[PDB]
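Have a look at the structure below before the remarks.
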Amino acid sequence: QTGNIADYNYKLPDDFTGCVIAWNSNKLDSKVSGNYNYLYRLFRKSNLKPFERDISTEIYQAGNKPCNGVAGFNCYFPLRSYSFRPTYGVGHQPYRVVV
Amino acid sequence: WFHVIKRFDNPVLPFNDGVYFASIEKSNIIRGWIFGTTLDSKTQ
Amino acid sequence: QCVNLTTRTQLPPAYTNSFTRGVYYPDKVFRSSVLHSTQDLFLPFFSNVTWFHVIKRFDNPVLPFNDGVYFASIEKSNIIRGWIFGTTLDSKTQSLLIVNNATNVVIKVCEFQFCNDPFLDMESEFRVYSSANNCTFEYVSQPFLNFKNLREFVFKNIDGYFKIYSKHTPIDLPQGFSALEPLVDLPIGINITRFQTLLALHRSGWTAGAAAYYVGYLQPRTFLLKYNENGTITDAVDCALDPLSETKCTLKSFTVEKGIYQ
Amino acid sequence: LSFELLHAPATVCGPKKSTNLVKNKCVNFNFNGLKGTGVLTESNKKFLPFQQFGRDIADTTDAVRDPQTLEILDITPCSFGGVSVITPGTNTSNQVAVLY
Amino acid sequence: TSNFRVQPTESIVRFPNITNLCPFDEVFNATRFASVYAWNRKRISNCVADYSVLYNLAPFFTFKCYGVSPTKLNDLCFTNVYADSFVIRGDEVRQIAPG
Amino acid sequence: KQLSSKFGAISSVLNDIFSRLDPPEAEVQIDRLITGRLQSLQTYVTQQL
Amino acid sequence: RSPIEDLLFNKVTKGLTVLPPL
Ligand SMILES: *[C@@H]1O[C@H](CO)[C@@H](O)[C@H](O)[C@H]1NC(C)=O
Ligand SMILES: *[C@@H]1O[C@H](CO)[C@@H](O)[C@H](O)[C@H]1NC(C)=O
Ligand SMILES: *[C@@H]1O[C@H](CO)[C@@H](O)[C@H](O)[C@H]1NC(C)=O
Ligand SMILES: *[C@@H]1O[C@H](CO)[C@@H](O)[C@H](O)[C@H]1NC(C)=O
Ligand SMILES: *[C@@H]1O[C@H](CO)[C@@H](O)[C@H](O)[C@H]1NC(C)=O
Ligand SMILES: *[C@@H]1O[C@H](CO)[C@@H](O)[C@H](O)[C@H]1NC(C)=O
Ligand SMILES: *[C@@H]1O[C@H](CO)[C@@H](O)[C@H](O)[C@H]1NC(C)=O
Ligand SMILES: *[C@@H]1O[C@H](CO)[C@@H](O)[C@H](O)[C@H]1NC(C)=O
């Protein structure tokens, strides 16, 4: 698969054997002001290998200017917060996925 | 080949693929190995 | 701006034959010294073709838009101007318009308002359509243009792509064979049901020179394509005309030996 | 600035057509969708302007023209073929020779 | 026993010669833009966007894109681009946000 | 000439199928293509024998 | 070659390869 998570967050190999288990967690895991405890990554230097967890907090660099650990010109924060709310649709509904 | 005697050969080499480690070891000198991308708190 | 004309004379259309005309390149694939067979729309060999004469003769009829069309014209002094394509020739549906004056060619598709007798008038008048509301595509290019010159045009509408193939061979339909190189491809993707033509009028009451054009319809029957050492088409053989050419199609050769064959 | 995600036939694609060209080497070219391996060699055969890519008796891309440049290049495969080994019996000796 | 074959090294064919099919300077280099309430609408279709001209100004402000990361704007293929240009004072530049 | 046969696939070319079709089924399509080519090769070998 | 064999020779005209005869 190809996507935001299927490329930079979690990959599944072609010979993977198992099951994918999902549930609606909008009753418990959602917050009226928004649940920012769960975060996702959008900026990576290369594609993430399957069954690999990335815990690097380094700022992604696009241009030749060094980010020096902070965002700025051609520098963006890889980590982004979720928008889990109970009053929104399926797209903002958190789902508990167990692999 | 690395020889330790007064020689202290502990270099850092990249891990591009799998490695084969052979040691003619006496009295249990070698204890273990350290593996990591950058060997710091920024990585695992 | 269109007005009624009552100077047209009533005459039945003429019919002639299409001995060795109506073969183009199936694709942009180059071939050298190989015998290749392809399945697409093509003009059948030795097939019927409709003939019209314009001299005082005025011939602007209404013809359908079958999957394959063939247009040939024995043209002198550039009397021809272009063609009209559409479904009902009004603003209720998209229509394709082709014009090519003395300096350039304009390819336009829009919901033009067409009258019952389109015409074009050196040239100092332009009375073809009336309105243009829903269209955003326009194209311009270099102009494509006793008898001395010939024109051969075919139009194909496959997968929403309109293909116009042109070839000029300066010298009834003359006896001979020639290639038909593709000219331009445009991704229009519209519904076309009835098509028309444009003829230029000379003012000196209007007088036009002697001209004639041929209109035909292609067929999806299987043919044979021969590629010489120069990559051009020299001879073609129908696979369903006579049994000898059917066996030529079966044996994949232009000659057959003495024997029994099914 | 706002866009639409898969609500209509696509019109504005980004430029993904490699960086440069390779001559006198068999590398995998991607000519607007078709993928093949061969050495780009100059051709003395005249090419009509409408033709884009050639075809051999094997129905494979052996000739092509540049999508922008008017120059024409022929696809010729580089060195390939089977290899055989000649040797005497193992009881006699172990010397071997290579043969293509 | 086997066959001999050399392997390819690089995969480069041509360069992005593709020219711009529609002007773009009318949305940011105009002499005067429309008002905040009567903001004009610009239609972009059947064209190609050259986003490599993004670096033109020294005081150029950061992207702060919402929903699309600027890293992957190139391999995307869109079908309709909307341009909405109107003037905002400098002390409510963060007002344009959901919620 | 039998190499340029569809053999029930979308196209006779392999790389466009690999880079366009979802691998899960693309594996089935390429398996059908290579087994059709194997059948043609086996027929050729039998005729040659 | 004798001319009879010469006349007989004159009257006769991607992984795959042709092995030359021994
Ligand atoms: C692993 O680390 C190397 C350098 O240490 C880096 O080049 C590579 O991209 C990393 N792998 C992933 C999946 O990020
Ligand atoms: C062509 O069609 C006309 C009527 O449409 C017919 O009179 C004529 O005999 C036909 N000619 C041939 C060669 O079929
Ligand atoms: C030919 O038609 C085009 C239509 O775009 C027009 O601009 C041009 O002036 C015309 N030329 C003449 C000589 O009428
Ligand atoms: C076509 O143009 C007319 C203008 O008279 C407009 O009313 C109509 O909505 C348009 N239709 C489309 C599909 O754009
Ligand atoms: C053309 O007409 C047919 C039948 O009326 C319809 O199915 C088709 O969608 C039309 N084409 C377009 C592009 O709308
Ligand atoms: C092919 O073209 C050459 C010119 O390079 C010409 O001399 C030759 O007669 C042509 N062959 C045919 C069959 O027309
Ligand atoms: C880009 O293409 C045009 C024609 O398509 C050509 O004239 C031009 O030379 C090309 N660019 C370069 C750098 O060669
Ligand atoms: C827009 O204006 C800037 C400065 O006024 C100039 O540098 C640039 O060339 C213009 N055009 C584009 C396409 O940015």
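By Swiss-Prot numbering, chain E shows 315-413, in order.
Header lists the method as electron microscopy, 4.3 Å.
Every residue gets a Cβ built from N, Cα and C, even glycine.
Looking at Swiss-Prot, you'll find the mutagenesis E:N331 to Q noted as follows: Reduced viral infectivity. According to DSSP, E:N331 (mutagenesis position) is assigned to coil rather than to any helix or strand. Same-chain residues at least 6 positions away in sequence with a Cβ under 8 Å from that of E:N331 (mutagenesis position) are not found in this chain.
Sequence-distant neighbours of E:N343 (mutagenesis position) (same chain, six or more apart, CB under 8 Å from its CB) are absent. For the mutagenesis of E:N343 to Q, Swiss-Prot gives this note: Reduced viral infectivity. The structure shown keeps the original residue.
On its own chain, E:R346 (variant position) has no residue at least 6 apart in sequence with a Cβ closer than 8 Å to its own Cβ. One entry in Swiss-Prot concerns the natural variant E:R346 to T. Its note says: In strain: Omicron/BQ.1.1, Omicron/XBB.1.5, Omicron/EG.5.1.
Annotation of the natural variant E:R346 to K in Swiss-Prot: In strain: Mu/B.1.621; the original residue is retained in the structure shown.
Around the Cβ of E:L368 (variant position), the number of neighbouring Cβ atoms within 10 Å comes to 12. One entry in Swiss-Prot concerns the natural variant E:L368 to I. Its note says: In strain: Omicron/XBB.1.5, Omicron/EG.5.1.
E:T376 to A appears in Swiss-Prot as a known natural variant, with the remark: In strain: Omicron/BA.2, Omicron/BA.2.12.1, Omicron/BA.4, Omicron/BA.5, Omicron/BQ.1.1, Omicron/XBB.1.5, Omicron/EG.5.1. A 10 Å cutoff on Cβ-Cβ distances gives E:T376 (variant position) a total of 12 other Cβ atoms nearby, all chains included.
When Cβ atoms from all protein chains are considered, those within 10 Å of E:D405 (variant position) total 7, not counting its own. Per Swiss-Prot, natural variant E:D405 to N is noted as: In strain: Omicron/BA.2, Omicron/BA.2.12.1, Omicron/BA.2.75, Omicron/BA.4, Omicron/BA.5, Omicron/BQ.1.1, Omicron/XBB.1.5, Omicron/EG.5.1; complete loss of interaction with host integrins.
In the shown protein chains, 7 other C-beta atoms lie within 10 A of the C-beta of E:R408 (variant position). According to Swiss-Prot, the natural variant E:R408 to S carries this note: In strain: Omicron/BA.2, Omicron/BA.2.12.1, Omicron/BA.2.75, Omicron/BA.4, Omicron/BA.5, Omicron/BQ.1.1, Omicron/XBB.1.5, Omicron/EG.5.1.
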Pairwise CA distance, E:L368 (variant position) versus E:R408 (variant position), rounded so that it is a whole Å: 21
Spatial separation of E:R408 (variant position) from E:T376 (variant position) - C-alpha basis, Å: 12
Recorded positions whose CB lies under 6 angstroms from ligand 8, from E:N343, E:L368, E:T376: E:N343
DSSP-derived class (H/G/I helix, E/B strand, else coil) of E:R346 (variant position): coil
Filtered E:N331, E:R346, E:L368, E:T376, E:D405, E:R408 - recorded positions with C-beta under 8 A from chain A: E:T376
